[PDB]
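Participant: Please find one structure pasted underneath; my questions will follow.
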Amino acid sequence: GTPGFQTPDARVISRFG
Amino acid sequence: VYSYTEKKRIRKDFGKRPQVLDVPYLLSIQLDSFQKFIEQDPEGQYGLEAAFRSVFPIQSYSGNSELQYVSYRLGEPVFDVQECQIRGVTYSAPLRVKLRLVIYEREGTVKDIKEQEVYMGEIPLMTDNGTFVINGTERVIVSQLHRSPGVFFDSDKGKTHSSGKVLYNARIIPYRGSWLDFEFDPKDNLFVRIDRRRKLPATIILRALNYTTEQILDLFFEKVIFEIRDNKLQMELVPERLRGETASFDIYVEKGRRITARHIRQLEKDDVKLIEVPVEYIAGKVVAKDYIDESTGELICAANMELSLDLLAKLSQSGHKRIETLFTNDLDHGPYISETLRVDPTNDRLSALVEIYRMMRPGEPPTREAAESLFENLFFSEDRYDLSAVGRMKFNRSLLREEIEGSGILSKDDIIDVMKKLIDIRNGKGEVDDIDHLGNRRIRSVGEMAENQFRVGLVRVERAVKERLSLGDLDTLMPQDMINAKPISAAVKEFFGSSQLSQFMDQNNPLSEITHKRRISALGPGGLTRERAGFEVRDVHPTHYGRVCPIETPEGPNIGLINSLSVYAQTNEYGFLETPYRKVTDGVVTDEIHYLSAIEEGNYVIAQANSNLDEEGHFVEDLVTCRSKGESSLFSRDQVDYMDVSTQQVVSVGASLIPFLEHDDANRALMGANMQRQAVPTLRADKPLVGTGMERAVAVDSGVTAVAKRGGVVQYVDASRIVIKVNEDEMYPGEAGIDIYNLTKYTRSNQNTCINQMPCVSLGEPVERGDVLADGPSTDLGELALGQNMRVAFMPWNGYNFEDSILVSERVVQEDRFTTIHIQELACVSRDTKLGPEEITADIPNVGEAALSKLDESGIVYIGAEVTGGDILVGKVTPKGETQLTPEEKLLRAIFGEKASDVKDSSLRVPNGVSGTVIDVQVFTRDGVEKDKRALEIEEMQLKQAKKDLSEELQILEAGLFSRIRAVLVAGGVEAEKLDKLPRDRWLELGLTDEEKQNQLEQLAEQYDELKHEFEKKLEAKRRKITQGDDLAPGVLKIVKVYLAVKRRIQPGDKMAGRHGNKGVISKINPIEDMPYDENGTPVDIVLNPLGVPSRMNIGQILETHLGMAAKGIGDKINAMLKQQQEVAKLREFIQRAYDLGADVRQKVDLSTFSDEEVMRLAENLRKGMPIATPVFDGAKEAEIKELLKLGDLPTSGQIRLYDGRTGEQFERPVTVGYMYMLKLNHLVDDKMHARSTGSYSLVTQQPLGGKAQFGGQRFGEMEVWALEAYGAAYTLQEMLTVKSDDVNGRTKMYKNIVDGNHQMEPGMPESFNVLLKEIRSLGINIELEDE
Amino acid sequence: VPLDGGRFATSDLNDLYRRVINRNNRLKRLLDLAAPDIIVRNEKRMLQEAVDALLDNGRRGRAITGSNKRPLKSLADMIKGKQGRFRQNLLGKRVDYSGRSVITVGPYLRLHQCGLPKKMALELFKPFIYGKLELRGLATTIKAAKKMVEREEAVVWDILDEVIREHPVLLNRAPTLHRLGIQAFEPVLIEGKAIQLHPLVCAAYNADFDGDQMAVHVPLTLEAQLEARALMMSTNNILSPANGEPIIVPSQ
Amino acid sequence: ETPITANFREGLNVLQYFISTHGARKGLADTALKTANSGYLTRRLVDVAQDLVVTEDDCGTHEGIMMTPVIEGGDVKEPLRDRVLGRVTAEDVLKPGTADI
Amino acid sequence: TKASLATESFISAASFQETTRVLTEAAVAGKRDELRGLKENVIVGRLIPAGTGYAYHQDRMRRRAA
Amino acid sequence: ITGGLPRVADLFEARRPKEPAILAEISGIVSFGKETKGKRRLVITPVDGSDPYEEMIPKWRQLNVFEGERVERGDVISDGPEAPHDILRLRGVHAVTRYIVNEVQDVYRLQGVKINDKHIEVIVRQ
Amino acid sequence: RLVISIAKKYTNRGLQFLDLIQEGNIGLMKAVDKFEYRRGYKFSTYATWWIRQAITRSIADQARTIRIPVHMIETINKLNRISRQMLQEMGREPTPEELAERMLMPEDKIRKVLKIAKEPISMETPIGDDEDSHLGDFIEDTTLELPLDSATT
Ligand SMILES: [Mg+2]
């Protein structure tokens, strides 16, 4: 949900999936 | 069984996988590199021999007088390590080289030769621990990871015009010399770039290699034979050519039906070697060779020229039939070279060389000589170009050659093959290399870089020798006059003394010492800058597996450019990193070890470290996860080729010390990997309650400990030295005797911490080889101990652990278990000034008697007297003159008769804020300066102590050797009683009847007198080094160094951290009464914060706690049975049960050793708790922890109830408690707090200094000015940048007002602004100010 | 100026000026000496080169200082850049009456106060302490008060309490992203060398107690003491200016 | 394609941990080098803005800008109250029934 | 950055970027700077024209040039 | 774009996008040009009075605008990312000051950042 | 061309290259004006002597920021030459009292000649940690009197 970027959530990769 | 150190205290190991390969010597990299650098190699291979054979011989300009190199030698160091530290000089070795000078007189062929060995510079020597001493500090030369030489094919895709078209380029990167680029063009043309300079179409170089247009076309495109024989032009046919292209007319195949895979095979049966085609198609083809008419001699068609019907008729009417054409395929074999030949102006060799020359040196008209010489130097001279072993190997391997060892210079075949490879990549068959592939990154360690620097120093003097060998004379001179040690040693001196990769060895931690020498930096010379490297090169590459730790690295701007070396990683023969693996032969995992490099591992398929390898050496699962192409996936149990050696082969030595590393996040794992090496040794050393087993592999491999050379029995134990009586089977035949070890006691380290060695064995104890005799800093019986065991409980406490703050009990600070002993070196320097030489006299003006009470007659602080900040350690007075007094002060001079002094005050006073105790005072007196009282006292003390230690060592060896003498003198011949009657010197005179024992007696007497002579010479040398006048800087009289020992406790503000990346600062030491306790009444040591666990992943700190509790509970048991003093039976049985916990663990403990005594001692050292070894990725699981908690009469959930000490009512919701390993980092608050009201100021610009260093004024940057501007705070900002920093008048005005109770500022002009006005006016610029 | 010990320390400007003077003098000498053109033209170009390197070095050839591959810094380089004069000196300076230390929690504080170590308070407020000690007859002259505060006499501690009372101090976090990076608090004398910070303000500073360090500044003028109470006070700034939401909120 | 079957409590095996470090690095590295560029951005911002100060009580213009809720797609990203609160109306808002105040 | 490149005060512009070019151009122009602003005021160490500085500058400037 | 922080830097710098969209200059049915010479030709056709305006476009760029349809000023004949200069010139000051804020607020909305449009508006004004 | 042929030998003595070639051209002119073509010798030798002198003495004059008497540079060069030659003799380096023996000068002056040779260090010299801080920063101003003393005054 928020560019992390380690894993994706919905639209982008994220810090926490 | 177990080695002695283990039987002293056994660490219970968890983990099923048995370790096959033993932990390698962690310092093998540096030591092996330097051993390579100094060892004499009789070939051009690595070493000083290579550096000499490179530049030598040095032959004059056509004079035929070459200065040959014979060999080199390395003499003994002028000073040892200890004296090089005390004196501050580099620890190096004199380098003697044997040179030859030959002259060939034209009565011909007479050959004159002269030979002598001349000294050319000194090379520093590496210590036994892999460090150097450049200027009295142990330093480290970090290994460098740079771009390997050879050919590299880069895509440069994308950004090239946004057209979508992807160009290609090849880059030949030598080890020493210019680079060679072969790039493409958006129009499908080929261009060649000698250095990053101009483009220069490719063919230009082929013509410089003497290749005509005909040959150039013949070397790339396939000849196609087209002739008009008998009519209706035929085509000599390979049926495969037609395969790719579209059809044009009727053969088989009619017009318009493009050739298909059907007709290709249809052409084979009938064996069609001939087909005729219409005339128009040929018009779209090129001609390979020149064709001239045979009678007129004029040329019909040149090379690389198009073909038309009219030109075809020209050549047909001339009688020409054979026509060579180029096999140009738009799809597979492009016209690349031909399309380039049209952009090439030079059609010959000399013109191409001229073009290259003018591209290199423009504005200088070229000639044959200059151009030829420049080209041959560019790429074909051993002196200017080398493509050394690594470069040549990777060059031939990338080009798919066979011989991996060729010449160091490029050849025509090399260039042509590289161009063919680039064109093939352009054709679709090929691969572009990865710049970040670990197969393309080499490692240059200390030895190789030192070799390169010494070679640089050797080349800079080559011009001088060439000069003196051409303009020089005959035998009048020898091979010494043209040599100079300064230029040779300049490069080496600069490299070792001040280099990006030369940095002070990281002390204050043995783990830090071991992890610093295993560093691999991408920065420095030959590397890239932090601002020069992109984001991609810093990421973790799939080839980092088993070579570099993906975790261990700094989290600052150097991310990815510093990473550490894995546990089992190694350097292969050339330059690369290889990791160990085990071969899988039939269905079994062998114990063979294959060291595979990156590219090597690329082809095979290796199994996974964590898998069902056990047992009986047969893969269990039908599908096992593996990696073959750098990709991870389930592969067949049948296809396994290799397997990992251990589960910890992917991490570094620092990351392997992290228990439960599998339960921690990578980010926090890196944080912990660094903070763990940031830990300073505590006062008492304390073994980790929960370890990984690697502690022994670090505390031993690091030189901080003391390990026995030869086994035997301890003869003498002392806090200073240890004398070991070696065994009869481990001793040498000729000499003594015993092994003597001199421990280091309270010596200052690099980080001002304290390093000390404490004996861990008592009198008359058996000791094998490899057993630790004395523990160093942060070591417990051979196990690395970076911190302390603390009883931790996870619960908030009145916000005293709000963010990350740490609530510590008052007992912890009571017991001094986190206290740290630091040592500071501060020196007073008396040097000559204009007003005259300074003085160290104790007579100081403007001082009281209470201050000078602590100084000797010479004015130096007494040894052992403890002092605090402000106290004078070394009284000194610098001569100052022309004192002038305000008449108000002359009035005082007249009234009280207190006359002024003609000397100022510079004194070695204790730094403000620290209070220690003087443990050492050294005095260096220049030559010619008369020795004062304190100097002579210390000199006599040094002499006496030196002779004392020397004679004591001599007597130890003497007694051992005389016992040997008795040994051989009482056998064969018997003397017992009488033998101990006469003195022992008579033993030496006696002789025996039977030889082979008289020979032993001769050996012993020879070695005895030899040791006597050695002792005498060493004592004389030490006396000379003492009495001899010290060598000091140019203009300094004396230098008095004072060493203070400061015992620093733990107070609020000091940083604390664990091994899992958890950090914090102590809020306050809470009294024991207010500390929460359990039902048994035992308080808690530290109160962490639970909220820190869920935000980070960092789960290890939980498990390490739980298991810790278990590992502690056992101790209680073993204490109880020892406090209840039952017997060895209960101890033995219970400890067996403890050592036999879990399922499928490899432990060998049966209490057979010394049944009643060894078990008693084992339990005596286990009352504090049983240490537990937890492998990196094989650590104990939850169930085993639950079992160990059950045995310890402790809850399964690992949670108990706690009572607040202030109220007494229990806390609801049981609180997790246990034992965690806590590290005290070097970020103490005593070294951080500082304040300043009014200090000194900078000279050019009046602003408070940033030093030195606590009294520097805080920095108020533009961001703080913006913060002051956001609020409307005009007076604050103005006084910030006017009264407090600049405004030389405003400072004094404001200070006087403040002292008068008036708080008002008279702001003036900032001095920096007037300086700016002066600087601007220093140009043709005129900047002024207007009215007022 | 002499750099002690021993060796002298000069400015590259001096080397550039030396070159310019040498070349102008050689040109004069040759003029009087009546030399041919080529020589004097080479000398004119050398003089132009020296002048241009003295004004703005690097645009042409980057003359170098002796004994180094480092170029000598010219005049123009002493003005432009983040380093140099404008950014590094005029817009920002090191400042007196300031300190630095590690921050830690004391929750017992009110939102308007923070715990300040006594050791730092003594040094920072030194002039105030001197003046106050001399005012109450406790010290004959200023030197006597200096020696008293140097001796750590008990009587001075009370005096400290008198001078710190109701005297705001500016606390600053190393990185200053927005104005809330600097806020004023009411000093609360504490032992030890650690600075006590209020938890509610940690969100504004973006500061954790993982080892972060903060600096302190003592306002001198009465106007600054008022600006640290009506404008930059911790309690006068609660909700952020970027958005109405309060930046002072319970955290964990 | 090969996800992390394990949860932090069970413990990771070497392969999955190595896979995780890939995403871990870009995260750590992105913060460090961004620190340098964010400073440049905010510095340019302060440079383009400094001298602008509130100098007058009122300008006397009805121009303003039309504030409408950011209704993107199906629902609203930010209501109108939040984009209007704290500011001043350019002209008299009438009740939905036209001509009122 | 481009809008910041253009400013009445040449001192303010020469502080932020391109000191050489800004100063040369302002030199040939014979331009003049009354500082009328924040950065140039902190450069010479004066009350910035804002907040308290605004209250002081208002009274001081009211009596000036009039 | 990247986007993120570099995107914010791009928006405040008014940097021309890679493949810009072009905008109609005045109302009226659009008109085509001579032929593909280099790129193409496009003839503006104002309806009533002054109708000499013109421009040239590449035929490689696809078209979206209708042929015989009326198209007002500031319309997308070609899909693509818009530039601040074009919006300002063909729509007005308020349109561009709204575009800047609405676009630079998306990157801050993605991340949990909330800032009132007022500061972005003052920057746009400057 | 002979002037450059001579000047290229001396290049690195804290003096730029064109300075050397010009100071050599001066001696070349002085040689031209004082040459008898009748002596039969080749002009190369005389021009060489004059240019060599005009370059070496010019170095002595204009190299060091602190100018040193011309004969003192000669003395320094002689001392350095002797200490260079004695390297392979003493093994590492010569005892200081020996140079007073090998040299004509008594010993007490040798230490002064070595204490004099110290050259200035650029204030722009980078400092520890290879950071932006330079030697021109750590220099305080000691002429100033601290305000703590002016208040007492
Ligand atoms: Mg932090």
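All residue numbers given for chain C refer to Swiss-Prot; the residues shown span 253-504 in order.
Going by what the header records, the deposited coordinates were determined by X-ray crystallography, 3.3 Å.
From the backbone N, Cα and C atoms, a Cβ is placed for every residue, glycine too.
OK, Swiss-Prot features for this one:
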BINDING   C:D460, C:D462, C:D464  Mg(2+) binding site
MUTAGEN   C:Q504 to P  Resistant to antibiotics salinamide A and B
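Could you give the neighbours, burial and distances for every feature on this list?
Facilitator: Same-chain residues at least 6 positions away in sequence with a Cβ under 8 Å from that of C:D464 (Mg(2+) binding site) are, in sequence order, C:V354, C:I355, C:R425, C:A426.
The number of other CB atoms found within 10 A of the CB of C:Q504 (mutagenesis position), across every protein chain shown, is 15. Look at C:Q504 (mutagenesis position): DSSP puts it in coil.
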Participant: At the Cα level, what's the spacing in Å between C:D460 (Mg(2+) binding site) and C:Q504 (mutagenesis position), rounded?
Facilitator: 12
Participant: How many other Cβ atoms sit within 10 Å of the Cβ of C:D460 (Mg(2+) binding site)?
Facilitator: 16
Participant: Hey, what's the Cβ neighbour count for C:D462 (Mg(2+) binding site) at 10 Å?
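Facilitator: Result for C:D462 (Mg(2+) binding site): 16 neighbouring Cβ atoms inside 10 Å.
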Participant: From the Cα of C:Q504 (mutagenesis position) across to the Cα of C:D462 (Mg(2+) binding site), what is the distance in angstrom?
Facilitator: 15
Participant: So which of C:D460, C:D462, C:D464, C:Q504, listed as recorded positions, have a Cβ under 6 Å from an atom of ligand 1?
Facilitator: C:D460, C:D462, C:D464
